[PDB]
Amino acid sequence: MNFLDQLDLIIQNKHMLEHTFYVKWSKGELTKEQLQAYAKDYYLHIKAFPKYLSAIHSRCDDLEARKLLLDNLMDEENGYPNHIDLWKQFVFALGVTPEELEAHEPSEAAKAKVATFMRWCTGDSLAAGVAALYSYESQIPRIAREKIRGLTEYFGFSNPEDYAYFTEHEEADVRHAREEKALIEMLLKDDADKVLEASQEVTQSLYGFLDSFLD
Amino acid sequence: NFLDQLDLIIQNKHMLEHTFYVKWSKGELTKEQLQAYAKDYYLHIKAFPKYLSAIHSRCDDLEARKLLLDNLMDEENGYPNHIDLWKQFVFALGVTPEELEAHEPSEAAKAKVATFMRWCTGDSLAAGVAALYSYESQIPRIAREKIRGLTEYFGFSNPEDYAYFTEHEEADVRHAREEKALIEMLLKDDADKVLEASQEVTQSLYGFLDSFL
């Protein structure tokens, strides 16, 4: 299981928080226009994430593994407000109207990112599917903390219900990463090489997505 | 309207008119036939959450996904879930957990599950739901009959032994209603595939029940 350490090293060496977009974020050096383009363009992935999870679940005969995947899917989509609801709240807190959001056309970078996730989640390796999701979710707790700080320090976010997306979990997200790590081991079928390849593609794809909001 | 034709396909090839359940409702099944049925059904019971997630994973209608997730949660979330409750019914028939695990699904069982998965992973969301509806819309009536047969002929006096049929079928009425709404929500001028799915599902179920005679 040293491939799990290789997996974490890939992610550490290509981590979203070292991307220029989030370095600028941490300094307040982002325009309203930039934050608005980012929140709108991210919606596609936010809406797709439940499908990444059900994609893997639908191909899985490990009953305990399915329960862990279902747990995450419920966290994402069950109830009101769900994750998609909370993301919309953050979009509207930035000045985008409900109709600007629904009218937005996802960029090519956003579509390529979502396609990278779905390719792994519908592929022939369950472990590599989970590894694709882990390569994203394992970054989220740290990102959420930094994003919350920038939002209150530089971008004028006083009403804490306005960044509830980054808050109402930031804990569930720690749990998701831990359970995904265990899922990778439960579902491994001599395909550690695919686990690592999924991580490389996902981390690069996330960088390409963040690249699109800089000049 | 294709929904009425759909309901007529199901009414006219209904599991409760199959010889197996005809014999069930008279007590004319042996303890050995029951145990074979209960063990062979386990493949389908375990697979059912995957039918729902397969459709969900191909769906961008956010409201439709929530209804599919509701059914999936009903099936698999919590303890005891549906699968645990089926095991309870199996073991109440005299089968050991070792025998249940060791059981190899028949070809008729595998064929029935492959029919469901063929539609749920296919290119028509509405026809995937219609395949599930062609089964689930039958279950409230079937659950009622089976409960009668179990208590009246096969010695079930502890209601916990047939909890699979009770603690949910009441939710299965809701599932059929919601799946009928889902078929409409997701229709993409593929009513013909909706009907094709129902023909295959109703017949696959007859083939499955055929195998116990």
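Chain B is numbered as in Swiss-Prot; the shown residues are, in order, 7-219.
The backbone N, Cα and C atoms fix where each Cβ goes, and this holds for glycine too.
Listed in Swiss-Prot for this protein:
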{"type": "VARIANT", "residues": "B:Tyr27 to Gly", "note": "Inactive enzyme"}
{"type": "MUTAGEN", "residues": "B:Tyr27 to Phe", "note": "Loss of PABA synthase activity"}
{"type": "MUTAGEN", "residues": "B:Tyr43 to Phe", "note": "Loss of PABA synthase activity"}
{"type": "MUTAGEN", "residues": "B:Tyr47 to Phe", "note": "Retains 70% of PABA synthase activity. Retains 30% of PABA synthase activity in the presence of iron and manganese"}
{"type": "BINDING", "residues": "B:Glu81, B:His88, B:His174", "note": "Fe(2+) 1 binding site"}
{"type": "BINDING", "residues": "B:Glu81, B:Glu142, B:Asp178, B:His181", "note": "Fe(2+) 2 binding site"}
{"type": "MUTAGEN", "residues": "B:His88 to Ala", "note": "Apoptotic activity is decreased by more than 60%, but the mutant still binds to death receptors; when associated with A-81; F-170 and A-174"}
{"type": "MUTAGEN", "residues": "B:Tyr141 to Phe", "note": "Retains 90% of PABA synthase activity. Retains 80% of PABA synthase activity in the presence of iron and manganese"}
{"type": "MUTAGEN", "residues": "B:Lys152 to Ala", "note": "Retains 5% of PABA synthase activity in the presence of iron and manganese"}
{"type": "MUTAGEN", "residues": "B:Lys152 to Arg", "note": "Retains 2% of PABA synthase activity"}
{"type": "MUTAGEN", "residues": "B:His174 to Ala", "note": "Apoptotic activity is decreased by more than 60%, but the mutant still binds to death receptors; when associated with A-81; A-88 and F-170"}
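Taking the Cα atom of each, B:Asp178 (Fe(2+) 2 binding site) and B:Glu81 (Fe(2+) 1 binding site) are about 10 angstrom apart.
The Cβ centroid of B:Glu81, B:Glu142, B:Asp178, B:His181 marks the Fe(2+) 2 site; residues of that chain outside this set whose Cβ lies within 8 Å of it are B:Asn77, B:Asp80, B:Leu138, B:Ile145, B:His174, B:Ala177, B:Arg180, B:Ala182, given in sequence order. Between the C-alpha atoms of B:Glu81 (Fe(2+) 1 binding site) and B:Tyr27 (variant position), the distance comes to 24 Å.
Geometry remark: B:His181 (Fe(2+) 2 binding site) versus B:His174 (mutagenesis position), CA distance 10 Å. Among the mutagenesis positions B:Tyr43, B:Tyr141, B:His174, none has a Cα sitting within 10 Å of the Cα of B:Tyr27 (variant position). Distance from the CA of B:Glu142 (Fe(2+) 2 binding site) to the CA of B:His174 (mutagenesis position) is 12 Å.
Look at the Cβ of each of the recorded positions B:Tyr27, B:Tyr43, B:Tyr47, B:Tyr141 and count the other Cβ atoms within 10 Å; the largest number goes with B:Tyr141. Looking only at Cα atoms, B:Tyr43 (mutagenesis position) sits nearest to B:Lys152 among the recorded positions B:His88, B:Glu142, B:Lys152.
B:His88 (mutagenesis position) is 14 Å away from B:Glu142 (Fe(2+) 2 binding site) when you measure Cα to Cα. Across the structure, B:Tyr141 (mutagenesis position) and B:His88 (mutagenesis position) are spaced 16 Å apart at their Cα atoms. Under the three-state DSSP scheme, B:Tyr47 (mutagenesis position) falls in the coil class.
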